[PDB]
Amino acid sequence: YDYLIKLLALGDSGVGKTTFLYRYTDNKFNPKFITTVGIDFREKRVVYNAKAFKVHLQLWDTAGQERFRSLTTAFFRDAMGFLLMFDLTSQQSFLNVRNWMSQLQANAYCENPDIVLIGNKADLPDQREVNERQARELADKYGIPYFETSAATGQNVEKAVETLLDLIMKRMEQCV
Amino acid sequence: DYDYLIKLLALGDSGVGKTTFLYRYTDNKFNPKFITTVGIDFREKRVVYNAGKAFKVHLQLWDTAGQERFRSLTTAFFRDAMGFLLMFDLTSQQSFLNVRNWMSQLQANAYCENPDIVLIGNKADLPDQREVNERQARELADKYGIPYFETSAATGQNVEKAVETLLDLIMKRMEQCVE
Ligand SMILES: Nc1nc2c(ncn2[C@@H]2O[C@H](COP(=O)(O)OP(=O)(O)O)[C@@H](O)[C@H]2O)c(=O)[nH]1
Ligand SMILES: Nc1nc2c(ncn2[C@@H]2O[C@H](COP(=O)(O)OP(=O)(O)O)[C@@H](O)[C@H]2O)c(=O)[nH]1
Ligand SMILES: [Mg+2]
Ligand SMILES: [Mg+2]
């Protein structure tokens, strides 16, 4: 290969991220890195004098936090592009993305991962509840291409990914 | 056979001393666990890209897993919490700046639902590695009107004291909020 290009799928649960990548790729097996996180409690019986109360302390703790940090770090490591995903049938999924993309830190021209905004499930027109001219707006406001895609159909899937490949490669040329 | 069930949480970066602290304090081995797996993964697609000149691009697309189950485990963690044992490691300035940042983005509830907090500088038993200045921590404590204990989980110093204090604030908030 010439270049190895890392991309991330980003978006809320249920938005179709995993179905998206299956559609585009389609490749029997793929590697997973996985770990156990959790919570637990303990108890202690104690007496508190206000008067003289019988109190049950149940104390909680997290487990696996560092192991999960590493995973998130490995995920973001060296990412060149974001497949930025909301649900074309969920106005909440679209609002969350907007909120997220406004608490985004600016970067120098070259460190700045390219972003392509994606409205998924365009093959469920009946359940649609997201204004497509309102989507265009968020795209335009950040100079970001937008696409309406179907992980079902295949509609725009290849084209979205490739459009982001373009951005990355142009940018790479500009920073060599 | 009890009057009140009072839920507390140990918060803080990893390695700070939380799990130890708790065991030090309860001195019993009852400890149910709710554990879930999360992960990440990638896929591959070979693509030809031309600017003109032709480049063989190896595409690798990553994805996460278990986000939603992780969310709701964290929601379960915070649900009906009444007091945070807010902890940092006196030997790790970074552990303390994380606590302070965290404090700065708590959203205060209504008085009666607002969780009580105690700030804890754990690992007081290792003075030769102390990196978090005393006055700095006390100022955080006060910025929030919070008590502050330097504790050793290894040693039991102030562990008893800290929890008791936290409980006492919780109980006070209750007598005021009754009826
Ligand atoms: N009809 C249709 N259903 C979809 C599409 N993408 C995802 N889904 C469904 O929506 C649900 C959530 O999908 P998923 O890929 O797991 O979203 P994720 O949390 O972002 O990984 C699943 O039941 C999918 O079958 C699509 O493009 N068309
Ligand atoms: N010297 C010292 N070491 C401690 C203390 N508390 C915890 N440790 C050690 O720090 C390491 C991480 O502690 P741990 O309880 O797992 O912290 P956690 O990640 O918050 O659960 C362990 O090897 C503990 O023995 C303390 O008060 N003093
Ligand atoms: Mg998924
Ligand atoms: Mg622990």
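In order, the residues displayed for chain B correspond to 5-55, 63-190 in Swiss-Prot numbering, which applies throughout.
Recorded method for this deposit: X-ray crystallography, 2.7 Å.
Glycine is treated like the rest: Cβ placed from N, Cα and C.
Swiss-Prot annotations:
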BINDING   B:16-24, B:74-78, B:133-136, B:163-165  GTP binding site
MUTAGEN   B:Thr23 to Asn  GDP-locked. Increases interaction with DENND10. Disrupts late endocytic pathway homeostasis
MUTAGEN   B:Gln78 to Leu  GTP-locked. decreases interaction with DENND10
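All features noted in Swiss-Prot, drawn onto the structure.
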{"residue": "B:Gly16", "record": "GTP binding site", "DSSP class": "coil"}
{"residue": "B:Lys22", "record": "GTP binding site", "DSSP class": "helix"}
{"residue": "B:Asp74", "record": "GTP binding site", "DSSP class": "strand"}
{"residue": "B:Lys134", "record": "GTP binding site", "DSSP class": "coil"}
{"residue": "B:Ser163", "record": "GTP binding site", "DSSP class": "strand"}
Roughly how many Å separate the Cα of B:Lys134 (GTP binding site) from that of B:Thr23 (mutagenesis position), to the nearest whole number?
13
If you compare CA-to-CA distances from B:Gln78 (mutagenesis position) to each of the recorded positions B:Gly16, B:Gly19, B:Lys22, B:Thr23, B:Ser163, which comes out shortest?
B:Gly16
Against chain A, with Cβ pairs under 8 Å, which of the binding-site residues B:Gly16, B:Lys134, B:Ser163 show up? Give them in sequence order, please.
none
Between B:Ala55 and B:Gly63 there are 7 residues with no coordinates. Please give the Cα separation in whole Å.
5
Quick test of your reading of the structure: among the recorded positions B:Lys22, B:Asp74, B:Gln78, whose CB sits under 6 A from ligand 2?
B:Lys22
In sequence order, those recorded positions of B:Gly16, B:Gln78, B:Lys134, B:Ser163 whose CB lies under 6 Å from ligand 4
none
List the Cα distance (Å, whole number) between B:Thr23 (mutagenesis position) and B:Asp74 (GTP binding site).
31
